Amino acid sequence: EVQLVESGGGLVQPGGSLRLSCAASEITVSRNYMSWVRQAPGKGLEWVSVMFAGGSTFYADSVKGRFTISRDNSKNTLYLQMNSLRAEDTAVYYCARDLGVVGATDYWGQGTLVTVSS
Amino acid sequence: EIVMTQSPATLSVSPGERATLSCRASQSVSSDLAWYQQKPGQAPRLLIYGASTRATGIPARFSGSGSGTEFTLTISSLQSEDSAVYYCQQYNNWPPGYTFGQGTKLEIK
Amino acid sequence: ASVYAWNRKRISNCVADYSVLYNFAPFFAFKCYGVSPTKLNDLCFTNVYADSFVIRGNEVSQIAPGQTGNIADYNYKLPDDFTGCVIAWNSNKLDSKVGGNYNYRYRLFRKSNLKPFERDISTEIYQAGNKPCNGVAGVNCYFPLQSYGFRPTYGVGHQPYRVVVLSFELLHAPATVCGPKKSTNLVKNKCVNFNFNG
């Protein structure tokens, strides 16, 4: 069924790096508006990143300059590299395909927890 | 950066009655909105977007309203499974950017 | 008209006054790169290209050399080394209706980034699977032309700004648009220095 499955979630020592990956099925990603969302335990949600269909990507300000989205078009999947995870970045990360005025984000991913040593 | 505040925080209503949920904006959000029901354990689900347009499939039992800085979601007859968290998402600035609310906890009996 | 398939005009063979340009009262923002306003008033060129259109107020920051966003990446994209200036007016009265002055449909679905000055007016259905919405419904039936819904309750950031961009070309220039200095009556019957057209 239409779905988004995620990977890369785990635990890493501060200052370290990590890479989140997002796989899809029965639907393409290369030609689909992609949006990565995340959630800290107990709080709301926040738009983290987006990659377009021409390549011009964008990131939120809170994570600007540190995270980089990429996607293996050949096998219909999305990726988000993270580094220097600090005390804030402990959160569950979601993958989303946002359309906007013609249907807001609908198909989402099971999520993936990303915590730090402390 | 429009800050959204939901209300009330919690709600426990007997089965079979109506439910009224308010979502309050801090600036002009006209009719750019959406409502997500994030049943505990997985990603949210869109119920009603824009001002009151019902997302596909979404039972007609839901109704959204409001404009400007104040919006409201209303449920006709709460069933036992309606207990979940709900969020009002605005998108008056689509070009990658979004701002969520504080969420509302709804329960039954 | 719209930012979707904007309107253009090629000025040539005239004396570019400029006395009103950037000097009329209700102008909101004017800024040029490469040329100073006064130098512009004394600069001279072969031809001019004016490209007027209407965009949403919160998107005016995207009209800039190589600037990236939505209107400047999929709708209308100006080069990176574009020398010249743009002007934008808050048409929060001239083009707006409580019913929605959305006659214009901006571009929200494009297959690939824009080349500088690439008119990409098209009527298609951006999609994911086999067919477009003519034979499919719900999934992959998207249409890039989205209305604006300009109405007065909208805040400034969402009021249709009318914008006009000037591009002076200088290749092989038998310049036909110039004339900042043309006056002073000639003194007669006295030994005088004269400067007649050079």
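Residue positions begin at 1 at the first shown residue.
Here the Cβ of each residue, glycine as well, is placed from N, Cα and C on the backbone.
Same-chain residues at least 6 positions away in sequence with a Cβ under 8 Å from that of C:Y106 (mutagenesis position) are, in sequence order, C:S2, C:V3, C:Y4, C:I55, C:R56, C:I71, C:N75, C:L145, C:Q146, C:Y148. Reduced to three states, the DSSP call for C:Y106 (mutagenesis position) is strand. For the mutagenesis of C:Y106 to F (Swiss-Prot position 453), Swiss-Prot gives this note: Decreased HLA binding to NF9 epitope. Increased binding affinity to human ACE2. The structure shown keeps the original residue.
Here Swiss-Prot notes a mutagenesis experiment, C:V136 to A (Swiss-Prot position 483), with the remark: Increased resistance to neutralizing antibodies. DSSP assigns C:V136 (mutagenesis position) to coil in the three-state reduction, placing it in neither a helix nor a strand.
Experimental mutagenesis at this site is recorded by Swiss-Prot as C:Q146 to N (Swiss-Prot position 493), annotated: Reduced host ACE2-binding affinity in vitro. Reduced to three states, the DSSP call for C:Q146 (mutagenesis position) is strand.
Swiss-Prot gives this note for the natural variant C:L21 to I (Swiss-Prot position 368): In strain: Omicron/XBB.1.5, Omicron/EG.5.1. Mapped onto three states, the DSSP output places C:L21 (variant position) in coil. All protein chains considered, the CB of C:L21 (variant position) has 17 other CB atoms within 10 Å.
Long-range neighbours of C:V136 (mutagenesis position) (same chain, six or more residues apart, CB within less than 8 Å of its CB): C:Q127, C:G129, C:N130. In this entry, C:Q146 stand out among the recorded positions C:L21, C:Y106, C:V136, C:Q146 as having a C-beta under 8 A from a C-beta of chain A. Every protein chain considered, the tally of other Cβ atoms within 10 Å of the Cβ of C:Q146 (mutagenesis position) stands at 19.
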